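Student: This is the structure I want to talk about, given as structure tokens.
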2 protein chains.
Amino acid sequence: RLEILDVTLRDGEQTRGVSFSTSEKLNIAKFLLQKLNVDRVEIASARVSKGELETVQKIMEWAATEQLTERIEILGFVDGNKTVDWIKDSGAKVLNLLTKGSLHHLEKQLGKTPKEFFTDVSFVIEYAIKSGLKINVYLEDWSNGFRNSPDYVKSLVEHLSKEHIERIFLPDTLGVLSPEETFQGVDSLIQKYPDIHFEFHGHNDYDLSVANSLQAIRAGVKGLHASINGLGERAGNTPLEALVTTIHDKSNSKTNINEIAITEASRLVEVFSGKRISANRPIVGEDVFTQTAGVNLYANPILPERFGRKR
Amino acid sequence: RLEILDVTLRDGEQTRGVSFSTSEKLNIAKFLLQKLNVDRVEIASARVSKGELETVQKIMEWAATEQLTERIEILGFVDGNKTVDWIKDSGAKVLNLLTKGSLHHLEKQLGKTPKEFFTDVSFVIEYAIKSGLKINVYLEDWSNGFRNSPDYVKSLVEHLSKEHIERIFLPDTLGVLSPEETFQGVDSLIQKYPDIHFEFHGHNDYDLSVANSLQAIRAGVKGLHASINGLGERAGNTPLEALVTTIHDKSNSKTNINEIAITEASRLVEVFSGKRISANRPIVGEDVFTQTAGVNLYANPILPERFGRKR
Ligand SMILES: CC(=O)SCCNC(=O)CCNC(=O)[C@H](O)C(C)(C)COP(=O)(O)OP(=O)(O)OC[C@H]1O[C@@H](n2cnc3c(N)ncnc32)[C@H](O)[C@@H]1OP(=O)(O)O
Ligand SMILES: CC(=O)SCCNC(=O)CCNC(=O)[C@H](O)C(C)(C)COP(=O)(O)OP(=O)(O)OC[C@H]1O[C@@H](n2cnc3c(N)ncnc32)[C@H](O)[C@@H]1OP(=O)(O)O
Ligand SMILES: [Zn+2]
Ligand SMILES: [Zn+2]
């Protein structure tokens, strides 16, 4: 009853020193969709470069072969026709539009009016639909936007509700929210728009992302974003492995993820990305199942074979 | 207004492949108390072995030299006179007694009665006081105990309240609590015993320890336990660096920790302990301040120089 969007290949790629080859991205994409069973994957950003375009084409060639094309998503921008054209040629059929979720960002980067910007947005969604694509919209910096420019944010959502988009994404872009705050901002929107599919997208700057994610689930979110090993730009995104385990054991909601493929997904991403995880990394670290001082008295609901390890 | 107990040298030492030399423990102890300014440090477990006894003696020799002896604490057990004798010779003046916080543990390990066990407990506290020591009591497995054997737990606390101990520790020994749960169990006790100093001690098995810790602060806790780099047996203890930053920015409570010594405390522990931290480790990872894709628009309250880095 909860969709899971993995942004490991995109948001996770932005990380310093990390860059996946076409072979690695295809390998990871196949695993997450077929083995780990994550609902969808965000494999790239449009207009990044050629090669990245080729990469998306191969994955779409494959994804088509497997009736999964609708499960791949591309991060795009409000640039008129450039993003949609790029995604059009890539082979991908889904665009996750990046819009300004804070009045502060809109003015300091674009220097536009909520009216002007909404027109630019409507064009892109308009042109995207016209081009056979589906659209999800990111309210970038929403975490700061609903706390400082709550009006701009309400009109932006008000505008997107009159548009034909699949989902609206509420990201803690700078990862500055506490769980109480995440609940407020999300509850605020879900209660005004009970018919829109919202998904929370947290970042782990204060090591609160999965806790925040839980509160978002309380507020009424229908999906969550996460990356393997919490790969991402700063402290990374919400760590997929701990989020799912936490959703399964500490919430009445469910997920379609196969807990058993969790250890391999991690090893895969760790090797290919080249970013080592600590031995104590929750659920997925090397020594996380080892209790040397504990002298089934100290049995934890977190067992090695539950995640495809030690058996 | 919130005490911080660092268990990096003890609970953190239990970790697989980790063992600090007398020189390293002294170095870390001095830094945490003098530089990082953590209220107290738990440097060892009594009766572990000789050498560890020597180590505590040197630190006490030093701590005395600096009028800090009352800030060092030793993990002890309910063994009659053995623990108190050991701590007596060590030089340490504070004992953190390990008691059974769950009826399940008491019976499956000791096979004793709440009455019998309380008598053994009262002896140790009795004999400890008689020996010039101060006492804090750990309700081991409390996280499972207040959810399954809430009665045993209420009498245990009821008994400890009639004793002359400094504080009572509420540990999520197996790290299985959600923030909502942590609030319930802690609020439950604080409301029955408004005059006792309770401290939460979380573990990061679900990557919820600092979120749990925040709720404990809500419930009315007066202190928190944590380890540098979240060092600890399984997923480790609550990560000190993220806890403090989170307490400072996301709660109305305060701490006496010097945020500036945070990066060095981490490097110190990482090297000496030999457990590498990931580059994305919140607040304290190598690339945690780097945003390569972010194109002061993306200014986070988490700056490098705030923690003694990049300047
Ligand atoms: C949640 C918790 O922290 S559970 C804590 C359990 N144990 C500890 O904290 C002690 C940690 N031990 C050490 O650091 C040891 O020096 C090591 C591990 C480095 C090397 O020796 P080990 O034998 O591996 O240590 P071990 O794992 O046995 O430590 C457990 C200690 O708990 C002691 N213990 C636990 N309950 C009792 C009790 N009721 N009465 C007496 N001793 C007890 C055990 O006796 C042992 O100490 P001792 O056998 O030397 O007297
Ligand atoms: C919260 C966020 O995720 S902010 C996202 C910002 N940027 C991205 O997501 C794109 C990531 N870029 C890449 O992966 C690149 O291929 C790299 C970094 C690997 C190598 O090239 P770089 O130049 O370093 O990428 P860069 O950091 O510039 O990426 C930013 C992109 O946002 C694009 N962009 C942002 N806003 C707009 C806009 N309003 N109109 C057009 N393009 C925009 C920039 O143009 C750039 O893409 P482009 O210059 O190729 O058209
Ligand atoms: Zn993001
Ligand atoms: Zn512990």
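Here Swiss-Prot sets the residue numbers for chain B, with the shown residues being 7-301, 310-325 in order.
Looks like X-ray crystallography, 2.5 Å, at least that's what the header says.
Every residue gets a Cβ built from N, Cα and C, even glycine.
Heads up, here are the entries from Swiss-Prot:
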type: ACT_SITE; residues: B:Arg16; note: active site, proton donor
type: ACT_SITE; residues: B:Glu146; note: active site, proton acceptor
type: BINDING; residues: B:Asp17, B:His207, B:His209; note: Mn(2+) binding site
type: DOMAIN; residues: B:8-269; note: domain 'Pyruvate carboxyltransferase'
type: MUTAGEN; residues: B:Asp17 to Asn; note: 4.4-fold increase in Km for pyruvate and 480-fold decrease in kcat
type: MUTAGEN; residues: B:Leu81 to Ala; note: 4.7-fold increase in Km for pyruvate and 15.7-fold decrease in kcat
type: MUTAGEN; residues: B:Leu81 to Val; note: 3.3-fold increase in Km for pyruvate and 10.1-fold decrease in kcat
type: MUTAGEN; residues: B:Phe83 to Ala; note: 5-fold increase in Km for acetyl-CoA and 120-fold decrease in kcat
type: MUTAGEN; residues: B:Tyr144 to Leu; note: 259-fold increase in Km for pyruvate and 76-fold decrease in kcat
type: MUTAGEN; residues: B:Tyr312 to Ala; note: Loss of activity
Student: Using the centroid of the Cβ atoms of B:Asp17, B:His207, B:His209 as reference, list every other same-chain residue with Cβ within 8 Å of it (recorded Mn(2+) site), in sequence order.
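Tutor: Near the Mn(2+) site, beyond B:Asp17, B:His207, B:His209, sit B:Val13, B:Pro177, B:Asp178, B:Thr179, B:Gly181, B:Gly208, B:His231, B:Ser233, B:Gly238, B:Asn243, B:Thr244.
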Student: Could you state the whole-number distance in Å separating the C-alpha atoms of B:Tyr312 (mutagenesis position) and B:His209 (Mn(2+) binding site)?
Tutor: 31
Student: Let me make sure I understand the structure: which of the recorded positions listed (B:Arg16, B:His207, B:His209) has the fewest other Cβ atoms within 10 A of its Cβ?
Tutor: B:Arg16
Student: Given 8 residues with no model between B:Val301 and B:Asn310, what whole-number C-alpha distance in angstrom do these ends have?
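Tutor: Each end of the gap has a Cα atom, and these are 10 Å apart.
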Student: Given the recorded positions B:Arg16, B:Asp17, B:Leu81, B:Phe83, B:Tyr144, which lie close to B:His207 (Mn(2+) binding site), meaning Cα to Cα within 10 A?
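Tutor: Correct set: B:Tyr144.
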Student: Can you give me the Cα-Cα distance between B:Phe83 (mutagenesis position) and B:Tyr144 (mutagenesis position) in Å, rounded to a whole number?
Tutor: 10
Student: Validating a neighbour-count step here. Other CB atoms within 10 A of the CB of B:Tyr144 (mutagenesis position): how many?
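Tutor: Total other Cβ atoms inside 10 Å, all chains included: 24.
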Student: Taking each of B:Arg16, B:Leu81, B:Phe83, B:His209, B:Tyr312 in turn, which of these recorded positions have a Cβ less than 8 Å away from a Cβ in chain A?
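Tutor: Near chain A - Cβ to Cβ under 8 Å - we find B:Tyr312.
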Student: Rounded to the nearest angstrom, how far is the Cα of B:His209 (Mn(2+) binding site) from the Cα of B:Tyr144 (mutagenesis position)?
Tutor: 14
Student: Between B:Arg16 (active site, proton donor) and B:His209 (Mn(2+) binding site), how far is it from one CA atom to the other, in Å?
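Tutor: A Cα-Cα distance of 14 Å.
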Student: Cβ under 6 Å from ligand 1: which of the mutagenesis positions B:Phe83, B:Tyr144, B:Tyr312 qualify?
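Tutor: So the answer is B:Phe83.
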Student: C-alpha of B:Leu81 (mutagenesis position) to C-alpha of the residue listed as 'active site, proton acceptor': distance in Å?
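Tutor: For B:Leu81 (mutagenesis position) versus the residue listed as 'active site, proton acceptor', the Cα atoms are 12 Å apart.
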Student: In Å, rounded, how far does the Cα of B:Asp17 (mutagenesis position) sit from the Cα of B:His209 (Mn(2+) binding site)?
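Tutor: B:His209 (Mn(2+) binding site) has its Cα 11 Å from the Cα of B:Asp17 (mutagenesis position).
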Student: Reduced to three states, what secondary structure does DSSP give B:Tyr312 (mutagenesis position)?
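Tutor: Note: B:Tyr312 (mutagenesis position) is coil by DSSP, not helix or strand.
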Student: Which of the recorded positions B:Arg16, B:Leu81, B:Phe83, B:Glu146, B:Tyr312 have a Cβ less than 6 Å from any atom of ligand 4?
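Tutor: None, by Cβ distance under 6 Å.
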Student: When DSSP is mapped onto helix/strand/coil, what comes out for B:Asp17 (mutagenesis position)?
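Tutor: SS state of B:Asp17 (mutagenesis position) = coil.
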